[PDB]
Amino acid sequence: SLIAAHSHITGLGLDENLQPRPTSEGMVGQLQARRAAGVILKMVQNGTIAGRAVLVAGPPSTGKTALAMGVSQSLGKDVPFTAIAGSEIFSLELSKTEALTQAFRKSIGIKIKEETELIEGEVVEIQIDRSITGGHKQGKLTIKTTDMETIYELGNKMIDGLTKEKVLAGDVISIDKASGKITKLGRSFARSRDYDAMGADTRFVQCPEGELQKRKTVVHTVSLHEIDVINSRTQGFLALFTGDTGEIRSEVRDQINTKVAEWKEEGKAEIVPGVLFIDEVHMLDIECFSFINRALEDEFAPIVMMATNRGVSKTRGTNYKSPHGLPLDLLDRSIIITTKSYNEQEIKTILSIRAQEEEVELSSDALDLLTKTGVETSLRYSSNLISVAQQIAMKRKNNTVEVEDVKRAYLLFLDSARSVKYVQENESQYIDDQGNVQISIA
Amino acid sequence: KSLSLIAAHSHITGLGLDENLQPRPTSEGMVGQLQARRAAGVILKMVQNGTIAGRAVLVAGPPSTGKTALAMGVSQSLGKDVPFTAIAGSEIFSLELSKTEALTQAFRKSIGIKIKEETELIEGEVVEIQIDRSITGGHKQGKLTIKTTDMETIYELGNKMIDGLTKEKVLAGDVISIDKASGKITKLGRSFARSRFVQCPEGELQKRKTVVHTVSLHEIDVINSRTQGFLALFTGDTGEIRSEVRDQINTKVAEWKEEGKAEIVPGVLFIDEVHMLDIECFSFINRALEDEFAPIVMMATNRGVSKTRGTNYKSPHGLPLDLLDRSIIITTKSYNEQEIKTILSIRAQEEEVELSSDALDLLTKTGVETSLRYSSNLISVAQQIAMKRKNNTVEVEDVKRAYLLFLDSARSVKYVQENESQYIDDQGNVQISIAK
Amino acid sequence: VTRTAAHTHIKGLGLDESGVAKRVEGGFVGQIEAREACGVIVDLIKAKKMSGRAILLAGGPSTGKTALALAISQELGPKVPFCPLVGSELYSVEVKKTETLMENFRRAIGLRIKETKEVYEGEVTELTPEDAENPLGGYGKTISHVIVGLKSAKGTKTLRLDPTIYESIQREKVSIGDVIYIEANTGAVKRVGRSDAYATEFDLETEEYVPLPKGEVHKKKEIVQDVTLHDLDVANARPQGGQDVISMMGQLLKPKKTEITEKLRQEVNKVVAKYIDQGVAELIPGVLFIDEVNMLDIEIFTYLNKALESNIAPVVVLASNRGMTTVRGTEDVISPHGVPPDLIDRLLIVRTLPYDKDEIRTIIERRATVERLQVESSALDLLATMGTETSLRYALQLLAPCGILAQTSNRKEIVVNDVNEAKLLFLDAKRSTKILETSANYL
Amino acid sequence: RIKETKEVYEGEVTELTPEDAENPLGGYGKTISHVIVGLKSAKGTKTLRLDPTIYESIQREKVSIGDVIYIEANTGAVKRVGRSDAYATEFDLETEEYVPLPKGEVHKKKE
Amino acid sequence: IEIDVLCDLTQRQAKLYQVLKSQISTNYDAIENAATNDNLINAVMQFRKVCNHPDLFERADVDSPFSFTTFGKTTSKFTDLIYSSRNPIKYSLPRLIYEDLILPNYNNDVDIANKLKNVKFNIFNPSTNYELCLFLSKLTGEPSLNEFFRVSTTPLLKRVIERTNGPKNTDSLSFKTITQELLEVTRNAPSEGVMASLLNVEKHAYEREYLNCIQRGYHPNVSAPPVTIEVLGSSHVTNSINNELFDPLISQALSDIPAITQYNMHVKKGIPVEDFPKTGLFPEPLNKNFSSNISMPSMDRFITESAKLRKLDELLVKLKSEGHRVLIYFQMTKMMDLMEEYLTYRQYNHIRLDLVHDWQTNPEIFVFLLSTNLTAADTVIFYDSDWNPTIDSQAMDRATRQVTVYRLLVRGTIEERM
Amino acid sequence: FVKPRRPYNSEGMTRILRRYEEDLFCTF
Ligand SMILES: Nc1ncnc2c1ncn2[C@@H]1O[C@H](COP(=O)(O)OP(=O)(O)O)[C@@H](O)[C@H]1O
Ligand SMILES: Nc1ncnc2c1ncn2[C@@H]1O[C@H](COP(=O)(O)OP(=O)(O)O)[C@@H](O)[C@H]1O
Ligand SMILES: Nc1ncnc2c1ncn2[C@@H]1O[C@H](COP(=O)(O)OP(=O)(O)O)[C@@H](O)[C@H]1O
């Protein structure tokens, strides 16, 4: 596939006693934050408590989003992990509180137990009866296995699934009752008189033997928000994909909560809560914070993880300054995991891991110079330089990045400090904040 | 009819006035404010005369001086079949209507048209119903016997009456009302025959009855515009009705009044908290008052010299001077001890609370000291404390307990001002920890 | 076993029969005068006589205002409607804030009606339509009548339908051999399922098989329903439920909040009063709870001043943690608790108090015994000193990481060392701010 | 970038005959056992045995003799490209779209 | 052998318990004191009725929206069933407004102005603006030059009903978008094709998550017809309102024609299929459960709503597998009827209400119900358990093998104190 | 005993028969 920014992190790298290894599972260093994230991971996996807010704070390029991705990969399958940014709340058709309510309800999964029946066998005779216009449809199907042969009755959807994906006599099909899905497995009769209309080359499969009808228990996970969108109006299943779910009323949410509790009380369904991750949470209005402070106190509330790389700055919607850009009421009900800057050995290990993921054979001195330029400049610049150095290296037709290609890539592409150094001595060439510029060279 | 628990102005049944427009000291639930009640009586006579239009008055004074009480007194003294629209200043800031359009709709809702029409009706108690079918059932014959307390008759039915009787089942002994020209038949109930329950009608069975209709200009404005039906009067999305239909409605109403088929009944529009309107609303209100079909506008405000909204300067009452030039101002004053205790006794009578004399004196003292509304809220909350000790009369101890439990304005400011480290200030700083 | 979130150790105010609060009752510790005032408010609400009464819960953070409102709702019971709300909910992009406030006002008033339903039900035996003499005449439909024969346990009736009921019957996709349910108030048809009198193992449509309904075909049954006034207003403004084309096309459109006029509200009130006069309905007024009331604008406060003077208004409970604070939407109006002085006159303020060290310790005790955790005495004293030093809430939610760290060492005891590790791994606001000040690049 | 293999059948309609069954069922008329359709293109002519169920597709798209059609292999689902160019002078006044006769064979596989 | 079984309260039982607790002004201490002592007895009978079975306190019935209607009801060889539902809210209109603004007569100009604004001064009229019509026909490709005048003068609903897929000439400026030639391929395309599967995400998500077997969770509280408009003394208003509410084109478009009626059109009357009034335009619901707002009382919720009943349904499987004869002790006769209907639903062998003779002679029976003499009696259950030992002792020695006595207990109620 | 099957009710409707050897299509 393709290579992403955190593609080397699949897990958190923790032992059975929640103690981090120095270099494991794509993560190196940051022992205290990894231990705290493992504690939060087990807190999610217990599923006994709700509505706890966790704040991750630190300087930029430290591993906050890396920690969130490690938590998400250690979470495992069929557990909801909603990852949003702070800028997506502001919408033209939804209120901020409604968007936050939907983002909260996306992170709660409901695991529904269902009982199905599977039917497989050769088709003997299909009879389909239709109206003159074509609306009313009914018919009988004669399916057959080696031992048994029964006749069934068909409805509108079953005939629709029979007509598309064309079934003739002699084909072997598999029917699932609760899902309404018809799959053709192949053909067995090999009919001689074939009207040459299609270019079918259907597979030769064997006769299915044994019981015609078999029962099985299936499990699927649905979200809470999907249940509100489905029950909201007549065609809500389209609105699940088009996003045209405009301000679902409170009565729907109350009745859905009551029916979810009723399904839990019988054993059909169980509640699997998840993690809602809000990156750049400081990019939020104070009304959003006031809603979050009281939406964290509900029964159906996920564990909320927030990330900030901001100090004592202005809180949006107000005219005062607060720590992390957040009001003190939200900071009262949050526990805070802090993150610290890196060393030279950690930066070298990060660059070696990212070179192993991107399949680049780096030399020793090239790695030393990349570590040097990653400890003077930032880590992300030296991480970005590796692919460019590789593409320069294949121009000379050798599959090993030397220090010459790294030096050429450092010459061709600039850092932020070199850019501000070049800008600040040529201020007439660039457009001023007052809009003045010099275009003529003489 | 008109379900209501107890309102805050539920004791005001009108303006207490004589036949020479002189205010009695205590009448119709209103005490004090003699000059303001006389001015409101003059305005009431202006409305009831109906020969002048588009005059704006302003009721200004300190808070809790009876401005909304005066407006409720005028509204109760008008009675029914006269339009009275009461809006707030923040109601017109709509997301689907412009401000001038909302003001125009509120203006035309306050003037109505009195139309008198007569219809011929059938009322009686059903004695016996026969439906006959043929061999094929193509035609249906029928006979209906219906009576009142004075006559009895038998009618031969046709096909559409038989279909209208089979639908909405009608059996013997039912009292029904039949409209012949429209075919609508309503079941009034069941007669008193043990062998719902209403009595058998009296008099004639074919009655010509006159019904006096009153319809506002905004309703005919909505119906005459083809862009929406009459269901927009209930759903509320009319959506910026065009002007040309309003000139058609104006000309049609003028020729209806000329021919004699209709009468014009002007009413009162009341704008509470008028200082929360923008200057564009004030400028529209200035020029909307010179129309021929304009009601009498009552505005109430309690500000001093404050900033006009949408501007950067300050004006008296929060209103610009060009709006104040076309207004006559009624001024309300503060209350005495005796007026406060009479108000509290009337609020005791309306809340069905029996008070001791000492409890009334303590309530009067704490009402002069703090607020009239604070004592008028304390009186109903003292009765529950009295009823927890299982006695009917409210004594002094219940009033002191309620005064201890529930705070007022000045006391709450006083406890806040020396505990401000525990509250969140304007800068968002607070101390939650007990120590350090 | 169960799931707990920041509450549900509170089961009520915990008063006596005379209104006197005990020290530890209903999960409450302290706050005696606030609980007694809330009990007086509960008695006032249960009296069912007052309209437009407003109280304000004023105190600092973490002093128990939302807990008191939850205790009010639990003491009143599930029959009385309780409408929790935050101040940021009123800012909607579909309709103005005034209409949202009035919608919540009408949503806070309940009703209880006993309704009679005319019901036809049974298993469909014969379904035969009759045709029209000129079906392409432009006016009039294709068929004239449909004969439906229904049978029940000890009963069989044959009905002749007009086409309009048959259109709903056809939309329900009924056939011969199905158990149906026709109600005559709105013409709605419910198809229950296949009758059990035939074979049940020859279908592919995952349908369930019911037996014949008992009794006759034509019944009149009594149903007790609990509705609000906002439900009546919403059902009248967007009409669905009839069998006319406006009603069927009303279900297919996307729903949207409109500005409900006052005329519809007066007519709904008149109909409800006529229902109450017949001994059919009864009125249950309720409580509207608005949290973070300082988030409202000056226009919403000015509309609340008029909405509280109505004759059908519920009891409104507000809460705020603000001192001398400018009101939002104004630039110079400094008022107590961020609430303008025109609203404070129509209010009764209930003041909440901060806690003591022993109250913090026993609150941590109930929160530990609700989360199914056992702690030591020295760890409890450390947690109480920690709650006094930093915050009550920080001591409250440090319990679960302590329990996880106790579980991962194969013990069922929370000790001092686990609390020290929870201090080392998780910070509070003060230590994070102290890190932020002594930092190079906003660490 | 998506690649796909198409099996097609296009050309001018030569004949269009719904073949009847040997033993028809009672209560019905014209029980089709199969449909014979003859195609004509440039340097090519081929008749086809088809499903009975494409007769409704013939009747919906109003396919008659002299039209040039487009038969997809697997789904059936015929469609009318237009009228053949040899019938352009059939009627003085008409409102139709006459398309040239298609080139190449009737049956072809194109990626 | 004496063992007690603890049960946990359900949602409906806890709701009724909280309603009963809030109703009696919270004298729960007095209720506990006079429960230890044994008109408070009538108060605690409601509590024991709630913990016994929620249907005894209030019977579960058909859950439907409240009908805000005034229809024709019966105040009690076929029966006529005609739709007659109205709205209780009546909007009254005078005859003068209708007859002088909405209907044409000699003294107004509704028809004249309608013709002037819609026919003579219309810009799509080919008798006056032929150049614009020819320009638009070159632009779009419509074979008729009266198509634009027909589109601009009929409503959107009437346009979208009778819309046909007529052909257009190729020599025009309107060609086909990329999205349209993607969508037109997969109209009848089968599965396993790459282009067909890449454009069919929604149906795969439908059958991946089993969306045709889910249950409906929300139904509205009140359902109402539109507001009735009343004009006294005018049949024209009634005709117009009945034509608008029950437009035959539109109501015919939202449903079907019966199949035998279609056979009577096509074969017995010679009407072609293209002359049919077009049908079947109502959208299909998600499930069969989402097609209506009426929910049924099911005999699976009856088990789960009572915790003691669910614990009996859990416990009788072991006794049936071990082959015993069970007997239940009660205190009322209402739950005697309740266990009659439950056991007939569960088709078990029980008594119909001599008893000792039928007990000894017939071993095919399973479960005995008595209201306060057996030997082959092995397992006995106390449902409505009362710890007055006089009744329990006589119940014990009223009924060879080992004897197990069971008691059902509900957590957090009166019986945990008891 | 054996329960009877549900009655099948198709008059005035077309039919598509898909057998092993040969397919029909009956039209009106
Ligand atoms: N402990 C770590 N293990 C693996 N990769 C890391 C680690 N710390 C940082 N990184 C890398 O450094 C980058 C840090 O950026 P990011 O986490 O997105 O923002 P921030 O560090 O400001 O939260 C990521 O691309 C990540 O791949
Ligand atoms: N003159 C009066 N007679 C009777 N009641 C009065 C009078 N003046 C004020 N009140 C009562 O005092 C209460 C508060 O007065 P209100 O009219 O709300 O003050 P404002 O004029 O500021 O709106 C109201 O319930 C009103 O009924
Ligand atoms: N008297 C009390 N007894 C037990 N727990 C309390 C008490 N007061 C507050 N709490 C707890 O302390 C927290 C205070 O939260 P909340 O009341 O929402 O904030 P505020 O006090 O600002 O309204 C809640 O989690 C509540 O459970």
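The residue numbers of chain B are those assigned by Swiss-Prot, with the residues present covering 15-209, 220-460 sequentially.
If you're wondering, the header gives electron microscopy, 2.8 Å.
Backbone N, Cα and C atoms are what each Cβ position is placed from, and that goes for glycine too.
The ATP binding site feature in Swiss-Prot is assigned to B:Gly75, B:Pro76, B:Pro77, B:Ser78, B:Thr79, B:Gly80, B:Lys81, B:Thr82; the stated evidence is similarity to another entry. A 10 Å cutoff on Cβ-Cβ distances gives B:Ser78 (ATP binding site) a total of 20 other Cβ atoms nearby, all chains included. In three-state terms derived from DSSP, B:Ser78 (ATP binding site) belongs to neither a helical nor a strand segment and is classed as coil.
According to Swiss-Prot, the mutagenesis experiment B:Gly80 to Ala carries this note: Growth defect at 37 degrees Celsius. Its own atom aside, the Cβ of B:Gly80 (mutagenesis position) has 26 Cβ atoms within 10 angstroms in the protein chains shown.
The note that Swiss-Prot attaches to the published mutagenesis B:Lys81 to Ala is: Defect in snoRNA accumulation. Growth defect at 37 degrees Celsius. Note: B:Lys81 (mutagenesis position) has non-local neighbours B:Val73, B:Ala74, B:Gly75, B:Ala324, B:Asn326, B:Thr356, i.e. same-chain residues 6+ apart with C-beta under 8 A of its own C-beta.
In Swiss-Prot, a mutagenesis experiment is listed as B:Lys81 to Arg, annotated with the note Growth defect at 37 degrees Celsius.
Shown in sequence order, B:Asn326 are the residues of the chain, 6+ apart in sequence, with a C-beta less than 8 angstroms from the C-beta of B:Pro77 (ATP binding site).
Each of the binding-site residues B:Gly75, B:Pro76 was scored by the number of other CB atoms within 10 A of its CB, and the lowest score belongs to B:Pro76. Residues from the binding-site residues list (B:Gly75, B:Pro77, B:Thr82) with a C-beta closer than 6 Å to any atom of ligand 2: B:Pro77, B:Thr82.
Counted within 10 Å of its Cβ, the other Cβ atoms near B:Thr82 (ATP binding site) come to 20, all protein chains included. Listed recorded positions (B:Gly75, B:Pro76, B:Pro77, B:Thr79, B:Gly80, B:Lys81) with a CB under 8 Å from any chain C CB: B:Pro77. Non-local contacts of B:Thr79 (ATP binding site) by the CB criterion (under 8 A, 6+ apart in sequence, same chain) comprise B:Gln47, B:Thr356, B:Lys357, B:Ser358, B:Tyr359.
Cβ atoms within 8 Å of the centroid of the Cβ atoms of B:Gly75, B:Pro76, B:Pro77, B:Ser78, B:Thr79, B:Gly80, B:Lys81, B:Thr82 (the ATP site) belong to the same-chain residues B:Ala83, B:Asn326, B:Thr356, site residues excluded.
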